[PDB]
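Inspection log for the structure reproduced underneath, given as structure tokens.
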Amino acid sequence: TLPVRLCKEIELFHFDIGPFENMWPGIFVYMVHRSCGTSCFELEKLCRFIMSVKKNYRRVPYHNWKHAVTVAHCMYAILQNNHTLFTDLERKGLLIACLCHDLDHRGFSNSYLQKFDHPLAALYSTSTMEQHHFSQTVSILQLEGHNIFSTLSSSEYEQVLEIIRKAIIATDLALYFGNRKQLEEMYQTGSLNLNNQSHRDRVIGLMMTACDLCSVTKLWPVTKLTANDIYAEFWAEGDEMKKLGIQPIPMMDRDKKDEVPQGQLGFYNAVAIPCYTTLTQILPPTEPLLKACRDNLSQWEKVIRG
Ligand SMILES: Cc1ccc2c(c1)nc(/C=C/c1cccc3cccnc13)n2-c1cccc(OCCCN2CCN(C)CC2)c1
Ligand SMILES: [Mg+2]
Ligand SMILES: [Zn+2]
């Protein structure tokens, strides 16, 4: 039973879940209930699944429960504004996939795991944590009384995994660049085809990147505050590198906080802005994401300038 006041306020793209930690796992069911129905999943299964997912978000600074829900929300906003375009399955999974996209995150980029032969880089040669976030996803699903897609036909089943799986791998920011430069061409050549499955996959994947970065798309106090937590997990990875001798990259160096505003500026102009741009080119209604990103770009600009 969520409060009625927010009912309208959560449908906004700039909605921030921060002030409502109490409510985060309700909000999900809320967003699930509004998109796909109340008769989507067996109600009791769906709450089990959710808090188990919650339990399996480490107490990391950034890639933690709050983040899974914020992303989760941003996927909600996009699908509420693109009603017509997404199968009923996709929707379901895309919100599930979003809530689970970062399961059991340690606070460490793939490069950390792969420069230090972590087992995960042994299992997952590439896209290391994502292949793992899907792994964790399956396992919690295969908890008894947690499988919510038991409702489906085995051929609808295997399809909600393959959506879920691709969207989880697509949050691998290293794969984003190809995806979005590839979608830029397909747009510019008139060769985008919503009926083409792989074409849908790329679009889903860009939606997953826009969702995953959506902290850049909030109001400036929300956005600046979330930035504190992004570097607290970055710089932490930096720490473990000096202890191991290698000076970490600038992104991850507590001794270079002062260069952070300009680094934000360059992340926006090379990752954030291209992503919501192609997002708006393909899905026109998603443009308040782009517009909020631009507002925050000005801010980091205005911060660099004094
Ligand atoms: C001092 C300093 C220097 C560079 C900084 C920096 C600070 N902060 C960033 C980016 C903050 C960032 C990174 C990831 C997700 C956010 C979400 C919201 C806000 N910010 C951020 N960057 C930055 C931004 C983009 C790229 C970059 O270096 C080029 C490498 C590109 N990477 C980017 C991501 N990796 C995993 C794969 C490809 C550096
Ligand atoms: Mg992730
Ligand atoms: Zn994420």
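Here chain A follows Swiss-Prot for its numbers: 729-1034, in order, are the residues you see.
How was it done? The header gives X-ray crystallography, 2.5 Å.
Positions of Cβ are set from backbone N, Cα and C atoms, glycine also.
Features as listed in Swiss-Prot:
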BINDING   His791, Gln992  3',5'-cyclic GMP binding site
ACT_SITE  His791  active site, proton donor
BINDING   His795, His829, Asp830, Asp940  divalent metal cation 1 binding site
MUTAGEN   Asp830 to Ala  Loss of activity and of zinc binding
MUTAGEN   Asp830 to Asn  Reduces activity 1000-fold
BINDING   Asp830  divalent metal cation 2 binding site
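Projection of Swiss-Prot feature records onto the structure.
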{"residue": "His791", "record": "3',5'-cyclic GMP binding site", "contacts (Cβ under 8 Å, 6+ apart)": "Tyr785, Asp830, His833, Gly835, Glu961"}
{"residue": "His795", "record": "divalent metal cation 1 binding site", "contacts (Cβ under 8 Å, 6+ apart)": "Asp830"}
{"residue": "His829", "record": "divalent metal cation 1 binding site", "contacts (Cβ under 8 Å, 6+ apart)": "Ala796, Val799, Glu858, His861, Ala895, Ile896, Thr899, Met936, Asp940"}
{"residue": "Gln992", "record": "3',5'-cyclic GMP binding site", "contacts (Cβ under 8 Å, 6+ apart)": "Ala955, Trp1028"}
Contacting recorded positions for ligand 2, chosen from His795, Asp830, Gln992 when the Cβ sits under 6 angstroms of any of its atoms: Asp830
Neighbouring C-beta atoms (10 Å sphere around the C-beta of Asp830 (mutagenesis position)): 26
Neighbours of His795, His829, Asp830, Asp940 excl. site residues, C-beta within 8 Å of centre, divalent metal cation 1: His791, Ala796, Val799, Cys826, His833, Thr899, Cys939
